[PDB]
Amino acid sequence: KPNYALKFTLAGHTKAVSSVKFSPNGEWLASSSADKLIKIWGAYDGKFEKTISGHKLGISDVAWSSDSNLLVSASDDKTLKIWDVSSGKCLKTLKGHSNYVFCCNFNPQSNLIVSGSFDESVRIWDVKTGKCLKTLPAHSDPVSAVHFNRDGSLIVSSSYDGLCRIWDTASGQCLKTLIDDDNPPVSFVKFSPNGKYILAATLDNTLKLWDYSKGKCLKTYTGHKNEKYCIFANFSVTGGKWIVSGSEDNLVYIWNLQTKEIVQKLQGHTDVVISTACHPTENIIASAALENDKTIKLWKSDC
Amino acid sequence: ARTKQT
């Protein structure tokens, strides 16, 4: 079992925090909030570094470029913005969604950004021009998550319509659709590190690990509370192989990936833990909570 | 945003 213990609490956002993400080079933690701001913090000591602003409404997601120099954010103002972290400047504003932009991510090459919106589409944007390359009629309800696989050739998207679909990046055509015996809202999805599996959250208090090639569920994780918010889930790989997720009972849950047994529950936040992230090299977890809390916590484990 | 229930 790991032994995560709270090391720092980061305060500064004025409304609920929406997401937290460690930079690939591991020196920074970035946070997005409904306060329309993005904040950068030192990953190991929680040191407040800077505030990046410009969006006109709340932000639901922020993601790093592979070289840790850029960020892309998704906002209710219907745009995504690409930022240069060092200067804090907005390099491009991506316009084209007709409603809130919910999720975003850079491909490994970092030449593309994929986005998901309440407008039910998935868009692929050219980073250098800031122009939309493709618009995919991906789903029939809001799009909760979008993520590229390891070589960037695939994109996985999820939606409240209960589906998780995999798309061919170059053509934008759908390669496969995954559906359980039922279709509760799919609130989050992402490929595993090697791109072979897909971790999916559904609003019935359940996380599932799917085999992409076989389209079958390999593991199911339960015990937490998740029926209302789109809560992120992560693969923790620096030490023991865990599955990490926030929960509506204000705790961070950690499961053993293979056994599916819960190995630790982190107590401390005073509101729904909406987002968690795992450090790329150290056994460190960042967690963020909603309105009654609005803080970010950094936890560290020996294993 | 993600911070509100939809």
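All residue numbers given for chain A refer to Swiss-Prot; the residues shown span 32-334 in order.
Placement of Cβ uses the backbone N, Cα and C atoms for every residue, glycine included.
What Swiss-Prot says about this one:
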MUTAGEN   A:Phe149 to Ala  Significant decrease in interaction with KMT2A
MUTAGEN   A:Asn225 to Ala  Loss of interaction with RBBP5 and reduced ability to stimulate KMT2A methyltransferase activity in association with RBBP5 and ASH2L
MUTAGEN   A:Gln289 to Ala  Reduced interaction with RBBP5 and reduced ability to stimulate KMT2A methyltransferase activity in association with RBBP5 and ASH2L
MUTAGEN   A:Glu322 to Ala  Strongly reduced affinity for histone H3. No effect on interaction with KMT2A
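Feature map: annotations from Swiss-Prot on the structure.
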residue	record	Cβ within 10 Å
A:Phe149	mutagenesis position	20
A:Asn225	mutagenesis position	9
A:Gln289	mutagenesis position	12
A:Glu322	mutagenesis position	14
Report the nearest neighbour of A:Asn225 (mutagenesis position) in space among the mutagenesis positions A:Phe149, A:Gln289, A:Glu322, comparing Cα positions.
A:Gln289
Name, in order along the sequence, the mutagenesis positions among A:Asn225, A:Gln289, A:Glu322 with a Cβ closer than 8 Å to any chain B Cβ.
A:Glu322
Whole-number Å only: compute the distance from the Cα of A:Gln289 (mutagenesis position) to the Cα of A:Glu322 (mutagenesis position).
34
Give me the Cα-Cα distance between A:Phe149 (mutagenesis position) and A:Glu322 (mutagenesis position), rounded to a whole Å.
22
